[PDB]
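Peer 1: Sharing a structure, written as structure tokens. Questions coming.
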Amino acid sequence: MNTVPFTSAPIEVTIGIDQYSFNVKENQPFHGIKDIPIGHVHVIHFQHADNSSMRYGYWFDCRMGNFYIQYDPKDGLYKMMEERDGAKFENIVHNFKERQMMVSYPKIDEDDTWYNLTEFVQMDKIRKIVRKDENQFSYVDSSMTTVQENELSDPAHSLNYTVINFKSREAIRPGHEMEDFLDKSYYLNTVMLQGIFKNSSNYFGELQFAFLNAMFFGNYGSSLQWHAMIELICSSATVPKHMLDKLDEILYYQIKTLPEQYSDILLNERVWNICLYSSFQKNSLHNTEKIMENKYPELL
Amino acid sequence: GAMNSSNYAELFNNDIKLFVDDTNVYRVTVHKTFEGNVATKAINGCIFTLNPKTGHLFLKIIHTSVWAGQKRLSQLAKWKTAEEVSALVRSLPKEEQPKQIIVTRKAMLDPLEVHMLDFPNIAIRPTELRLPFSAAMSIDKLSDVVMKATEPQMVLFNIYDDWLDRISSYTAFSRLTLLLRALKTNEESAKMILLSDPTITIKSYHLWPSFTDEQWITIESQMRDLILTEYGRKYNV
Ligand SMILES: N[C@H]1COc2ccccc21
């Protein structure tokens, strides 16, 4: 189990660590989060009490370095940093633990939620979507735009998700216009899976990462990307059976985890009705259709 | 975006544009089978592709063989239309290619957009106008060439005859849409109006009779009356 210590908490903030959230009061004696499960990426995120504008946060993997949070009063945010001096870091963490100044990642033993939301997410792929190569961790926030959003403005602060566009030459083979538009299997299997992602695991990792950035930061371009990657599979008549089964599991846990009160803004009525009730795969997403119908029957 | 009454003069500016109407591409007669089921038999159709400024009509005849062995024909017909429009654009010299293509039915937008991805500068637009281009097959010489085709064929017409020698393209289009609206609302009566007087003929190289300016005013008045009469017969007014 690993630890992200905090220098201090000078401003009142709601802190979240994956799907859990807790409040810290201004200048409360708070020095971080312990017992973080090794083996998964994690995200530590922030919403200031005095300005809920800009949820922001850091994706990290404790196996890649010792990371801590320190507030910057100039830039006005909680910043993640890496400590290269390992003995210094270990000694800092041990003192804060002895003084019981840290909250505990509250994972229930039965609970596979985080694994199931991040099964295919890998830090190395996050760091290619979020380009900032001098750090081992990646910053995301509410307002960051995607490479596709920019095409339709600062490129260094972009989310470089894979561009999916159903009415593009990439998606449509000359002479198979109707075929390829109505059945996206070529675009899914040859262009995207074989061509760009190399395998379904990388495709699912980006899909899962897009959802999590949509849910935790309200990042609109991530929500667009998540829905586009679902629709591309559902709109393909030919999809490997193992991908359909896995997609059903992935979506099920995303829908299960979504705050009920955010469904209106994080779920696209058109995409979901198409995917569940009209598309080629309308019968292949049993778990997801069942939770969607019992939890958000209004959207449908 | 969409084309409507607010930007109607745009049709007659000097930016090349084409209307595309697909309502006569897939045509069928519905009939009873010996077993008492219902079946369709396709007949020849046509794409109606019109330059509203010049009157140049590119009539692509859709021969029934293009449907042979195909499924979901009403869907296919939209994609076949888009295929043929795209082929026509590619066949034209660059300086004759349209800057905009306006489809009369919104279901043509995605098929045409997809087939024209190679032409990102050509705007594909819907329209809020209800245009009577479906009545194209009530023009005898157009109907004749379509029904006689034994193979796919493109036939070129000027749908304004020589009217642009005397009137503007705004007025020519208004005349055309009034004639076609009349033919659509009551074909028999409209054709009676157009040919009642045997002394006015259709030139071999024309589609409509050789009316003088004053006679066109009379004809135009009779077509309005017909549309109003039918409106009254329809709604009991
Ligand atoms: N509000 C509860 C729920 O999750 C956490 C995580 C850390 C401290 C406290 C809590």
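Along the chain as shown, the residues are counted starting at 1.
Per the header of the entry, the method used was X-ray crystallography, 1.6 Å.
Cβ atoms are placed via backbone N, Cα and C, with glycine included.
Sharing the record's features from Swiss-Prot:
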MUTAGEN   B:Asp21 to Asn (Swiss-Prot position 1853)  Reduced growth at 30 degrees Celsius. Strongly reduced growth at 16 degrees Celsius
MUTAGEN   B:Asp22 to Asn (Swiss-Prot position 1854)  Reduced growth at 30 degrees Celsius. Strongly reduced growth at 16 degrees Celsius
MUTAGEN   B:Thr23 to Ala (Swiss-Prot position 1855)  Reduced growth at 30 degrees Celsius. Strongly reduced growth at 16 degrees Celsius
MUTAGEN   B:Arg105 to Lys (Swiss-Prot position 1937)  Severely impaired growth. Reduced growth at 30 degrees Celsius. Strongly reduced growth at 16 degrees Celsius
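Where in this structure would I find these features, and how exposed are they?
Peer 2: Around the Cβ of B:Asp21 (mutagenesis position), 22 further Cβ atoms fall within 10 Å across all displayed protein chains.
Neighbours of B:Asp22 (mutagenesis position), defined as other CB atoms within 10 A of its CB across all chains, total 28.
Sequence-distant neighbours of B:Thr23 (mutagenesis position) (same chain, 6+ apart, CB under 8 A from its CB) are B:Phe48, B:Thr104, B:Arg105, B:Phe133, B:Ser134. In the three-state DSSP scheme, B:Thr23 (mutagenesis position) falls into the coil class.
In the three-state DSSP reading, B:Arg105 (mutagenesis position) counts as coil.
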Peer 1: Let me check the 10 A CB neighbour count of B:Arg105 (mutagenesis position). How many other CB atoms are there?
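Peer 2: The answer is 17.
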